[PDB]
Each structure stands twice: as C-alpha cells, then as structure tokens.
Amino acid sequence: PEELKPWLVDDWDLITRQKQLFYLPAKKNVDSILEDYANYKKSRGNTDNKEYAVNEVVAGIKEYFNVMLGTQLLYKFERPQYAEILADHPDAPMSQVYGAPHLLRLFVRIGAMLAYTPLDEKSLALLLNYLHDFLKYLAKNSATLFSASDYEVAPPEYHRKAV
Amino acid sequence: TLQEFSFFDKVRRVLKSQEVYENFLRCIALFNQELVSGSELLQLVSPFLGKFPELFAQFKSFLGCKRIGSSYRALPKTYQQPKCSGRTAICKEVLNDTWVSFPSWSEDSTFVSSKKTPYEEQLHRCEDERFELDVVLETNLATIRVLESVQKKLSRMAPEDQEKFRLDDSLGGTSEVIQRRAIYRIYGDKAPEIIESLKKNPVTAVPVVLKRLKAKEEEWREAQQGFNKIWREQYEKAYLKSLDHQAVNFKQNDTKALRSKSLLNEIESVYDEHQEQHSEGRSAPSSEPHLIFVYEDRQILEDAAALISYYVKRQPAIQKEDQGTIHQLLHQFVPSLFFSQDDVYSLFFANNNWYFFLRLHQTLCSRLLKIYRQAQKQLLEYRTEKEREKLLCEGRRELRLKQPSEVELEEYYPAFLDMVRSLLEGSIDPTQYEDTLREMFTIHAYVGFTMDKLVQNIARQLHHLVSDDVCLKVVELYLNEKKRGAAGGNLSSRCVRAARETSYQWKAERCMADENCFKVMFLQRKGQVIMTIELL
Amino acid sequence: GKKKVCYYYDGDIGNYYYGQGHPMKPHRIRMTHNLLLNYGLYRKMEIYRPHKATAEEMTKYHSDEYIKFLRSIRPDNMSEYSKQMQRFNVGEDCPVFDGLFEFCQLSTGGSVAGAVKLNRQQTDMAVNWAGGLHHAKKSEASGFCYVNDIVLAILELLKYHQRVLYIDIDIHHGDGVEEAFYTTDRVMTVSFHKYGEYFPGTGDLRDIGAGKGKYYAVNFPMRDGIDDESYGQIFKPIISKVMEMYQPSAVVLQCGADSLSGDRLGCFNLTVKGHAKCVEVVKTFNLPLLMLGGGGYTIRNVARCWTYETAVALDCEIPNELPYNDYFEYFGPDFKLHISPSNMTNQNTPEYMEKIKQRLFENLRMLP
Amino acid sequence: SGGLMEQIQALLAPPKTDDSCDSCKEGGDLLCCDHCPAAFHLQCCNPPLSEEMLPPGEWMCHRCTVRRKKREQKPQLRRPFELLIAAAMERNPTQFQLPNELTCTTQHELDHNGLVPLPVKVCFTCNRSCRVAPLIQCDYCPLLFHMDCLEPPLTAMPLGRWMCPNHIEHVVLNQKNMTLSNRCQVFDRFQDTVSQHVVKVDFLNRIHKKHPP
Ligand SMILES: [Ca+2]
Ligand SMILES: [Ca+2]
Ligand SMILES: [Zn+2]
Ligand SMILES: [Zn+2]
Ligand SMILES: [Zn+2]
Ligand SMILES: [Zn+2]
Ligand SMILES: [Zn+2]
C-alpha cells in the first residue's frame, strides 16, 4: 500500500550498489519529521477531535522506529553505521539521528509484518487509512525533503568495517 | 523524397538486424524530441555508421556528491579531514584533498594456478626456502659483527670504568629491534634475562653471547652448505621448463588443430564470413582471397620433402610401386606447382585431401623455418656477445657451466634434423627428445614438439592422394590444361587466357560437383612464394 | 657524458622480515648492493647512509594519527590496537613485524635525502632501491606499502622545481602517488600497469585528473604478457610527448621489478634489458632524476634488474657474467646477469597499442 | 612431495621450553547454534554480538532460546501499537528486502573440442568471427563486439552486464548527478517503444527541410 515508491530503489542503489552511505546527523530526524506531521495535519480539519488518535498513532511510529530499526530495517552495508551509532550514542534517543530515507523502509516492511498480527477490521482499516495518508503527504513533498545529492561515499576503511 | 527511403533501405541491408536498427531509430527519435543537438546527434550516430564512409557522408549532408573517471570519487564536504602538523604552503596548494580511489583487490591473490606453470611453483618455493635461511643467517651475522665491534671497543679503556659502561636497547647497533630479534631467535624464552644481563654488565656478558652466536653461525653455515647442495639440480630441472609456458597446452591444441575437420572449418568460417559481407553489400571486391601464407625458402622445401620421403620409405603398408608414385608426386610435381623446376603465378584447383596435405606442408615448412631463424639468431647472438665481452674493461670505465662452442651452435640444425628423423624411427624416447630440443632452442623449442604426428598425418594424406581416383584425375586434368597453357602463367597474359582459365574452372565444376573445391594461387616474388587459398 | 650520481643504502634494511610466506622481501636490496660491490661499481658511485626520516617529516603527507599508530604498533601489543588495526588497513596483506617503523623510516629517509640533494644541485641522479613504496595512502597502508615515500620525495622536490614528472613502470598502478597528486598541476603521473582483475583495480584510461589537475595524470592499462619490444615501442614515444608538452624540471622513476618475466605475482614478460631501456630513455633527456625501487617479487630477477639499471645510471657496461658474491647460488643454473623471457602469449595486440597510444596522445595534446 | 621448509624451520627453531548465515543468507564470520544447525553473524543477533560479549561456552540462537524459555515457562491504537512493539521484539535481525515486484526484472564460442561454430556470427566492426579473438555479446541486443574493436578498447573481460557502444543509453548515462531511478525510467522509456517507422521517417524528412516551415 505505497504510492510513488520508486525513490526506494535510489536509496537501495546508493546504499548497497553505489556504496554511498547516508549522513549520520543529516537533518530533520524521524521523530522531528513525525512531529511536523502532527502539526501540519492537525491544521487540516475544522474540528478534529480525532486528533486524540493523531498524535497517538504518530507517537506509535516513533516507538515502532525504536525497537525495529537495526534488526530488519538496515542493510549489510549499513551494519557498521548502526554499530557506530549504538557504540557512540547509546543513551541518546535511538529513534533519532537517523534520517527520513530510513523511515519509509519501515512502511515497506510493515506491509508484510502486519500479516502476522490479527487485529480487528475497524482497527486495521483505520491504520491502513493513516499510512495511506502518511505516504500521500510524503509523496506531496518528496522533492523538498528527500535529496540524494548529499550522499557521501565509503572509504576503504568503511569497506573493511562492513564486510 | 525517395532518397531518404533508399537511405533507410540501405541501412536496413547493412545492419542485418531489426533490433540494432531499432536502437538507431530510438537515437533519431530522441533527436526529434529536441533533446539532442546536431553535433551530439552525429556523435551518437557514429557507432552505427562509423565503418561506412558513404553512409556517414550522406547522413551528414542530410543533417546539414560528484564522481569523475572510473575509480575516483569525492570525500564529504562536512568531513573532518585528518589534521596534519607538517603542512607548508605547497602542501595545502598541491596535495589532493577531495578525490579518493579504493583498492578493489588485494595483492597475493588467487594467482597460484592462474597462469604459472607447475615448475615455476617449485622455483618459487625454493626461493622462499633460501630467503628464510639466508635472512636468519644474515641477521645472526650482523648481530655478531655489532657485538664484536662493541667488545673491541670495551677492550680498550681502563678496568675501573668497564663496570661503569652500559648498553641501551640498540645493543650497540643502529637498530633497536634487529639485535634483539637475533638474540630472541637464538635464546628462546630466556632472551629477556640475557638482554638485561648484557645491558647491565656488558663486560661479562658480551663474550659468552659472541661464543654462542659464532657456534650457531658455524652450524647454520654447514647446514646451509648441505641445503644448497640439495638446492641445486632442482633449479636445473625446473628453470628451462618454467620458461616454457606453452608445451603442455601446445601438444593438445596441435594434436587437435591438425585434423581434417579443423582445417576445413577454418576455411569454412572465412567462407561464411565473406558470404555475410557480400550479403551486406559492403565495399569489398569479389576477387579477394580467403587465406594467405608464405614460403620463404626452397632449401626448407627440399628438407621437408626429404623428411616426408624418409618417413614413407620406412612404411610397411605401402608397396614399392606406391612408394615410387609418392616419390614422383612429392619430388617432381610439388616443385612444379611451386615452379622449382617476377610476377609468376600458378593456379591449382584442389579437392579436400589436396588442401589438407598442402596446409599441413605449409605448417611443417613454417615450423622448420622458425627453428632455422632461431638457430641463426642464436649463432649471431653468441658471436656478437663474444665480440662485445672480449673488449670490456668492467669497473675501469669510471661453479658454472661451459657454453657450447660456435661449431656446435651451427651444427644444431643438422643435429635437429637427425633428431627429428630418429624420433620418426622411434629409436629415441619422446621425453629425451623434448628435453634435448628444449635445451638447444630455449623458449622456441615447443614449435618442434609434435613434428612426428604432423609427418605421419602428411604421410596419410599422400597415401590417400595416391589411393583415390579423384586425385589422379585432378592432377591429370591439371597437366592437360597446363599443356595448353591456360592453367597458370605470366601475370600480364592473364587477360589473354582468363576465358580459357574459366574453361578449366568449368571442368572442375563438372569433376567434383558433389565435393568442395578450392582455388590455390602460388605467386612468386623476390625468392618467396605466397600461397593464396579460397573456396568456390 | 659522465656525471656524478648518488646511491643510498642503510645496511640494516635487508634484515627486516615481512613474515613467513610473504612475497614482500627487503632482502633483495641487500644483495643488489652485494652485486654492486662485486661489479666494481662502488668506485665510481658515492654510497650514503640515509638518515632516518623523522615522524614530523612523515606527517607532511600522512595524518599524525597514522604516524602515531605506526610508531606505537608492535607484534607484542596486537590486542590493544586491533580496532585501529582494522581502521588503518594493517593486517593480513600488510603485516606488522619487528621494526616496521624503522624500515619505513629508512625507506622514506633515503628518498627524502636524495630529493634534498637533487634540490641542492649537488647531483643530477639519485637512486634509492629500498624505497618506491607507492601504494600507501594518506591514512592507510596497502599494497605492502606503509609510508608513501614517493609522495614525500616529490613534495621535497617541489620546493625548488616548478614541474615534476613521475613515471611508474611497476606492473601495479601507482594509486597512492597519482591520488596524492590527482588535483595538482605541479605533478604529472605517467603510469604503465596491468588492468583487469588485478591490484589495485584502479588506473583506467579515463582517469586523467581532476579540476586544475585535469589531463595531468596519464595511465596505460595493459594485458598479460607484454614483452620488451612492445614496451619499447610504447614507452619512448609516450615519454617523449609527455616531456615535450610538460617540459618538466625533475623526474621520479619508480623501478618496479615485478614487471619482469617470471615474477611471483607479476604477469608481464619483460627482461632486464627491456626494463633498463626505460631508464636509458629517461636519462637521455638530461634532467634531475630520482630512481626509486618498489615492486619486485622474484628475488633473483629483482637483484639482476636493479644492479643492471644501477650500472646503466652510471653509463657503465658490466660483464654479462655474474661475479662471485654472497648470494651467487641464487642466480642459478646459468648465473648470468640478464634473464630470458618466457613464451607466454602476448595478449597485448598491436592495434590495441595503437588505439591506447593514440588516445593518450590526444589527451596529452590538451596541455597548455 | 619432498618439502624442504620443515627441515629449515626445525633447524631454525629457538630452544623455548616444554556455511552461510541463516539470517542474511551470506557467508562470513558465523556462530552456530548448538541445538539447531542455523548460524548467525556477529551482527545478526538481537542485540548484535560483539567480540567481547560472547560467553565462554556453548552459544544458543534466538529461536531456540525462545523455545527453551517457553518450555521452562510450561479508537486508541495503543493496543495495536503494543502488538507491533511485541512483534518487532520477537523478530530476528535478518535484513531488509525490497519487494520482488521491483528488484526482479554459448553459440558465439569455440566448440568443446575447439572449433568455430556454423553458421557463424561475427564482430559488428569487422564482420570477422571469434577465431581471431573472443567475441562479447551485448545482453540487450545480440550484437557481437571484439575487445580491440571498441573505442576506447576494453582491457579485460566485462564480468557483468556489458553495455554495447551502439545502444543509445550512453548519452543518458553521461549525467553523473541525477539519481538512478530517473536514469532507469529514461532507459525503460526506450525498452518498450518500438514499431514507429512512419513517424520517424516523417519526422526526419520534416527536419530535413532546409527552409523551416
Ligand atoms: Ca597530477
Ligand atoms: Ca604502473
Ligand atoms: Zn605491481
Ligand atoms: Zn538454535
Ligand atoms: Zn548474517
Ligand atoms: Zn572486429
Ligand atoms: Zn547493445
């Protein structure tokens, strides 16, 4: 359930084919982008009482960015990156520092992982609607936020550290 | 107009394939979307029409983070470059700071069995075996010399200050590790204790360590003498054979490449190549040959004749009459085809077996020739080297083996021919034959390794030539047409007899209509004869 | 005519041990000198003891962290440096042995002092066979090279020479030297190397520099089995055109001996005479030349090649018979100075040479 | 096989005194579970296993550990998000994989005995077969090229998918700053568009006119 996803291939190509890693503290960390989400989307409806869920589900993404990042979200080439992150800033917010390109991958993975949880029809419908809205706004300003021009390359030291 | 249609039809005929034309049309269509300029358009069209000058000329008249290189890429802008303390102005203004290359491979990779002969591996193993023992012996001797120097020094001052003398970590040497490394090698685990002893009290410690090091050096020297005695007659058995990189491969590729089917398909590939080119309509005349070879000596021709006759005279399955027939065919007819009995050409329309025989003879002549030039080059090199080394002052311009004399070097080729003959009898084992051939002719000896098989193949060709009625009819027709003078002659008179030559062609078409027929042109020039073979 | 040259040796350099089974062996250098001592070449040549290059001199190109790590690394403290051992690419390919920094100091100091004397115009030819390590990077060791002394030597020369040409005839591509001077107009790196599934995997035909250093770095990729005649036909014109367009003031020639026939990891088929023809061609042009060592993994052939080109540098002809020496039995069973090439196929076809040479010529035409 | 190294080494001796990871499906340094044949990388564990972390003794995988602990024990989206947090905790660190909908999608050689095949296929530059030199087949069009006939010539075998000099994709590959996906979409713009004869002939004669309309 994704719209205008091909961007991912670019990510993939620069991250495991072009050998061009991502910035460690790039900008607009994922929780910050999520809060910008809550702020922008709460200013949509005239009387959005259901904002009692908005922040909630937005907050949910943060916690789903917490435990799940690193396990089945990164690549083999990205393993030393996360190793350095977890060895230098463990006490720092884990769901932070990493950039937006990583975020979308989560929504790529959950579409399969959600197939292992038997929620009710109404809850799954609400969740699907909200991710559909999430990726639709990301499609609206992909160019402004996503930028592959600032993709630096791995020196051979990083090549040894990765594999 | 119709000119563009003709242009497209001819690019159709010259491209032979729809998909590549499709790429061409994608090129011109990307041009048509105003995304390609005229100069850029002619630069992309060049790969398609870069070999047809008329096509390119007509088309031209009709028209009227970053990365560079392939192994260099850029560092981050916000990258903490490693600081350096010794940077002067030239260091900042000259040294690279933005682009980096990465070693994609590593040295000492999988190269053991890539391109080296198995006999080079033995030489390499011997070389590291020598290097280990020599480096340890030389470290021991260097430590011996340094400690001898320090003992000689300590022997020369007053006794009351000998106890005041001390030694540092260098142990009297110019390195802080080498002497310690040698002492560790000599003494095992008790190296720190003796090192402390010689640093604290050199006077009572240097002599005993000298004695031990000298004793170990003597024992290692005698071990090295024995080891070097073993090490010889291993370089001798492997050096020349390692210098030969093709013998094992050459044997099999030659025992395969001399079959009749291989020779046939070699010319068949050229035939279909030129047929495809003709279908393309490319600018190539329809009279060019298919293969060319050259014989540049008649003495080698008679030598080859002697070799084949020498083999065939020792054959039991062929009778005296057939021996005589082969004798006449080889020592009379083949010279006549070669005009041994400028601008003089001879035409011979050959069947399959004649082509097999004659290509095999060309290969034999070429190999004998290569050996002959190799022997001459060795003779000249030996003579000029002797002349150069006779007049040589060496440093004033401010055991071993006995090389063969000149007479042996010039008699190499007669000895080589007798050895090939002996191989033909079988009186010599092929292993010793190969060893001797290599020991005379170095890296070019592999050319003569499979001479005997080639000779028996030629003998079979000759026997089949005698045995089959088609060959006798072919040679009789050649003789009859030569009696009229149409087949072969002066180059100028070709147009006088070309039509007559065509008649000969016609007879060939009605004599081997169910068999392949070759045209062979023997053209004589400046003492050489160029052979020129094509199919029909 | 005959000119005063310089020769650098520290007699301890051969005692350094790279490791068991390691193709890199400093021992070669020692017996090169031994051959030099037994060909009577010491009377016409002045031999000097190279001062150990200080860490401050090494930091002129390498990071202080790299020199710190090289000075503080020992075989006995492998466990306390492992992480940095991984970060600095010292390990399986480039092992740490006893006195590694001393070996690097001697190799670098020889080249640096030779460059200094060439700068002082006290001589017009300097030779350092212990040096030539060209695979070292700014902050890593690779290709058996730990400190890129060629870079430091060229940096020392640049203080008085406006333009300098580095020539590399080692079978490997001089990635460190060209990378250090990729974006500068004061250095041109001419390289001839084997390309394709070969270390370091860099040095394409299209690698011609960057920015201001564009077109000032020319590489010649080759295939297996190049021979003396082809090397001669493609070295003399390329070098002549390079020095016609550049007009350099100093030359640094890396004499990698691993391009000789029969090398343990080399693939070429050159001989000693063909290898020395490059030095003759460079010397015919009469400019301050620094001859360096480098590769060379078939030890006997390395010794023969280096002694022959050392004699060539002196305009001296030595007898083709090898004199009795401490390492005589190495050179068996012929004990002859020059070596014979192998009959391996020359995959380097003439039309490929013509195309590569033409592309290099057009690339060189664009220099100002 | 008489090796001379052993004698030298014993002579020089100082005296002294008396196959693939189960998670990412790739090789490397692996630790194998002692209960199941599955093996995991040092960076394929929850949490990833460092060098100084491995305990002295038997090592156990995560699935077997979960089985052992289970045997021993024997419109608020808050609840859904707790379910996701538990499921993500339960999951193993194998890898991230793109969907297969997006990542997915001989005759010109000497015979076994060594022989030029018939009928032959030839070099596009010379129309000469594989006999002189090995031929390389473009994977997008069956045009065969020589090593030395290219411009510039190729030094070695192209080990991967080789892009022939006639395919137009070179001019689109000229750019070095555009993202990959735009280049791929431009390539696929020419991977389907075929059968356009009338339109290209019409366009070409339209451009051919010396005087613009
Ligand atoms: Ca440069
Ligand atoms: Ca090179
Ligand atoms: Zn090399
Ligand atoms: Zn298990
Ligand atoms: Zn794994
Ligand atoms: Zn071709
Ligand atoms: Zn193609």
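Chain A is numbered as in Swiss-Prot; the shown residues are, in order, 200-362.
Positions of Cβ are set from backbone N, Cα and C atoms, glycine also.
What Swiss-Prot says about this one:
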| type | residues | note |
| --- | --- | --- |
| MUTAGEN | A:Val208 to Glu | Abolishes binding to MRFAP1 |
| MUTAGEN | A:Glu234 to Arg | No effect on MRFAP1 binding |
| MUTAGEN | A:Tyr251 to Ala | No effect on MRFAP1 binding |
| MUTAGEN | A:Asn254 to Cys | Reduces binding to MRFAP1 |
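Taking the features listed in Swiss-Prot, we show where each one sits on the structure.
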residue  : record               : Cβ contacts under 8 Å, 6 or more apart
A:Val208 : mutagenesis position : none
A:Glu234 : mutagenesis position : A:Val257
A:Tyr251 : mutagenesis position : none
A:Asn254 : mutagenesis position : A:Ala237
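For chain D, the nearby mutagenesis positions by a Cβ gap under 8 A, listed in sequence order, are A:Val208, drawn from A:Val208, A:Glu234, A:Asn254. DSSP gives A:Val208 (mutagenesis position) a helix state. Classification of A:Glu234 (mutagenesis position) by DSSP places it within a helix.
Under the DSSP three-state reduction, A:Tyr251 (mutagenesis position) is assigned to helix.
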